[PDB]
Structures are given as structure tokens and as C-alpha cells.
Amino acid sequence: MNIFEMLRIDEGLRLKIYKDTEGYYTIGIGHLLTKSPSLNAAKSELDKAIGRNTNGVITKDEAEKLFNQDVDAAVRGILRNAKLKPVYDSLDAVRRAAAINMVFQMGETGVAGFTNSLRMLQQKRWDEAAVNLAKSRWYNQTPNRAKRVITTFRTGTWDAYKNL
């Protein structure tokens, strides 16, 4: 297990434009295209991202290219953020994957808002952090995925990603 495999499990792979859990146009391995309700706007974003005129459909290789870029962008977003970077630096490699997963799903700004959870993570108060993380819109809207990510923060193991 590693961050790519983890996010591939959590996001799936679809080669045609689809709507994500929030109803937003997305493609590939959780590549958000736009929050606009316009499918035409989403297609335009897709074409710009891929560099060709698609039919709203991409190849697996194209999906994986966007995915690589998106994982890189999430890591970059953490390292450039004054609140997230010190917490990330304090973590072991498994928990760092959980951190990247959160930022991939909700973005740098959204995750930087988990102030109290972040403090508990930096303090290595794992059970307390896990309880705090669950008191969130995130957990309520995507509980199974959040439970997996939270278990990863709680334990520093990949146990929530074994079997599935």
C-alpha cells in the first residue's frame, strides 16, 4: 500500500465525465473538473487539462497522468501551507498518506480549517485526533471513506485498506 493505491481505492477509476459525491463534474481517479452545473464548462476544463478535444472520455493512461499531477499538487499544497506543513513534517510516512488523502479530497484551505485535529495529530494524541476528525461535515457526508482515513491516522497502519 501507498498513497496512489490508497486514493485509487477511495476514488475509483472512471473514464467518462461523472458527478462526484457532492454532485460536481469529475473524471478519472477523482479529478475534479469544475463546480459549475454546466456540462459544457466541465468538458472545456477536461480538454484544457488533457490538451486535446475529447468527447468527454479519456484513456486510462490519461486518467493516471492527471492522478499523478493531482497527488503531486496535494503534496505541494501541504508543503506551501504554514499550518499544514509542520503537522505533515511531524508524521510518519503512513500518516502522511492519510494527510495527502484529505487534501486531495477537500483541498488545502478546507483541511487547514481542521485546526484542533491538526494540533492533536502533531501532539500524537491519536485516539483524541480520531474523535475530533469525525466531528465534521467530511465524516458525515463520506463516513466510510473518512473512517478509513481516520483509522489510518489513528493507527499508522494500512489496516483499513486491507481486504478492500
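So how was this one determined? The header says X-ray crystallography, 1.2 Å.
Quick reminder: no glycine exception, Cβ is built from N, Cα and C everywhere.
These come from Swiss-Prot:
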| type | residues | note |
| --- | --- | --- |
| ACT_SITE | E11 | active site, proton donor/acceptor |
| ACT_SITE | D20 | active site, proton donor/acceptor |
| BINDING | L32, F104, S117, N132 | substrate binding site |
| MUTAGEN | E11 to N | Loss of 84% of enzymatic activity |
| MUTAGEN | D20 to E or Q | Loss of 99% of enzymatic activity |
| MUTAGEN | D20 to A, N, S or T | Complete loss of enzymatic activity |
| MUTAGEN | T26 to H | Facilitates transglycosylation more effectively than hydrolysis; covalently bound substrate |
| MUTAGEN | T26 to E | Complete loss of activity at neutral pH; covalently bound substrate |
| MUTAGEN | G30 to A | Almost complete loss of enzymatic activity |
| MUTAGEN | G30 to F | Almost complete loss of enzymatic activity. The enzyme is destabilized by 1.5 kcal/mol |
| MUTAGEN | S117 to F | 10-fold decrease in enzymatic activity |
| MUTAGEN | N132 to I | 5-fold decrease in enzymatic activity |
| MUTAGEN | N132 to M or F | 2-fold decrease in enzymatic activity |
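Here the features listed in Swiss-Prot are painted onto the structure.
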residue : record                 : Cβ within 10 Å
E11     : mutagenesis position   : 20
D20     : mutagenesis position   : 16
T26     : mutagenesis position   : 22
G30     : mutagenesis position   : 21
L32     : substrate binding site : 18
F104    : substrate binding site : 24
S117    : mutagenesis position   : 23
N132    : mutagenesis position   : 19
Can you figure out which of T26, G30, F104, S117 (the recorded positions) comes closest in space to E11 (mutagenesis position), comparing Cα atoms?
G30
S117 (mutagenesis position), DSSP three-state class -> helix
Could you check which of these recorded positions, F104, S117, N132, sit within 10 Å of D20 (mutagenesis position), going Cα to Cα?
none
Restricting to the mutagenesis positions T26, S117, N132, which ones have a CA within 10 Å of the CA of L32 (substrate binding site)?
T26
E11 (mutagenesis position) in three-state DSSP notation
helix
Have a look at the mutagenesis positions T26, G30, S117 and say which one has the shortest Cα distance to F104 (substrate binding site).
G30
In whole Å, how far does the CA atom of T26 (mutagenesis position) lie from that of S117 (mutagenesis position)?
28
C-alpha spacing of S117 (mutagenesis position) relative to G30 (mutagenesis position), in angstrom:
25
